[PDB]
Amino acid sequence: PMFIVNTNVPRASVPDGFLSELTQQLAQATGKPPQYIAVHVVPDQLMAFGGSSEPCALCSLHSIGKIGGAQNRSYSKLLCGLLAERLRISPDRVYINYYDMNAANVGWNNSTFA
Amino acid sequence: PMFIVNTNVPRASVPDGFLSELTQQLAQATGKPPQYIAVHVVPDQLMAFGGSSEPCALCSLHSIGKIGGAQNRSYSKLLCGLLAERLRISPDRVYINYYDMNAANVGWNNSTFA
Amino acid sequence: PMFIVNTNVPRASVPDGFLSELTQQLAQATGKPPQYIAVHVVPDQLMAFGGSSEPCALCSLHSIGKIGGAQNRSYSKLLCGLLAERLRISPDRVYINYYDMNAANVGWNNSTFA
Ligand SMILES: O=c1nc(-c2cccnc2)sc2ccccc12
Ligand SMILES: O=c1nc(-c2cccnc2)sc2ccccc12
Ligand SMILES: O=c1nc(-c2cccnc2)sc2ccccc12
Ligand SMILES: O=c1nc(-c2cccnc2)sc2ccccc12
């Protein structure tokens, strides 16, 4: 899986350990091995959410499966929780787009997962 | 809705108020209230379009609905117009990818939409 | 087509000709003229892959067609090869998401390709 967070919160506000925590928490949440989890945090972005430049985040989670109604609610609680606690971003200023990737459309190490 | 523009134009060339204008104009164009609209502008990027490093932009618009043939033509006219007028990017050096998101695949405020 | 690479490799380690090399190689691989190809490289990113911050890349390739099981297996070899040689990234620390875009969902030059 791959999780990306884009935020206007400054780099200095991203705690040491955050990438590791996202990796571990996402491994738990998706049930996929941590070695397959990629995480990408992009601070200091020029962003607005609802016209306001208060802290916000635009995120994506891509996974081959493990994406769906109840699962995505669980991920959103988890991930908004982490963004609120670690980056001090209000959950109502976060969007997370979820993508259920076909294995044939995910490349890795000179092939795909199909 | 979420609009992202990645461009090689420098940050200093992005006019004051650009994210506000994008918010307002996208609210009008999509019919969604501006509170729902998130905008993300990423200048100074290392990019090429057609092998040329002249000003260009790669953009995305994600929305739960309000995506379709005629609508996307209208968004393209609007958005290319703004990138041309405000960032001085030729419309023929802009790609905009449109994504119709299922509500269940959009997280917000500790949960997802439906 | 549009190819994006996000990587923790530093900017100074991205060769000046990489965007052009990618443009040319992707034109050959997709069978699309290079004028249609846009490339975006984002270095210096805060990323981890499998919980490690050794060099890695998260990439996407969007195209109106020319996307599919066999083609994506081929693109992965092409792109892993380029990332390994030019950016010194191990191919097992590369993900590439492939997106077959509907022409109606790709904006360009004030309109879409529909
Ligand atoms: O569910 C998975 N999703 C992966 C993914 C999806 C989209 C983008 N990038 C990566 S990689 C992976 C490797 C092994 C086992 C499961 C997975
Ligand atoms: O106007 C509203 N905006 C909302 C929203 C959703 C996502 C991002 N930003 C804002 S959710 C909402 C709930 C109840 C009543 C009004 C609203
Ligand atoms: O049209 C909407 N799209 C939203 C969206 C889509 C994709 C990514 N991020 C946000 S937020 C929203 C909230 C309530 C009612 C409509 C919408
Ligand atoms: O295959 C193509 N894909 C293009 C694309 C797709 C997704 C995102 N950005 C660009 S642009 C294009 C122009 C003319 C003829 C073919 C194409």
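Chain B is numbered as in Swiss-Prot, which gives 2-115 for the residues shown.
Cβ atoms here come from the backbone N, Cα and C positions, even for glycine.
Non-local contacts of B:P2 (active site, proton acceptor) by the CB criterion (under 8 A, 6+ apart in sequence, same chain) comprise B:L27, B:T31, B:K33, B:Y37, B:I38, B:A39, B:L62, B:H63, B:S64, B:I65, B:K67. According to Swiss-Prot, the feature active site, proton acceptor maps to B:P2.
Secondary structure from DSSP puts B:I65 (substrate binding site) in coil. The substrate binding site annotation in Swiss-Prot covers B:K33, B:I65, B:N98 and is backed by experimental evidence.
Sequence-distant neighbours of B:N111 (mutagenesis position) (same chain, 6+ residues apart, CB-CB distance under 8 A): none. In this structure, B:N111 (mutagenesis position) belongs to neither helix nor strand by DSSP; it is coil. For the mutagenesis experiment B:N111 to C, the note given by Swiss-Prot reads: Causes formation of interchain disulfide bonds with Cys-81 from another subunit.
Proximity to chain A, taken as a Cβ less than 8 Å from one of its Cβ atoms, holds for B:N111 among the recorded positions B:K33, B:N98, B:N111.
Fewest other C-beta atoms within 10 Å: among the binding-site residues B:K33, B:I65, B:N98, that description fits B:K33.
DSSP assigns B:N98 (substrate binding site) to a strand segment in the three-state reduction.
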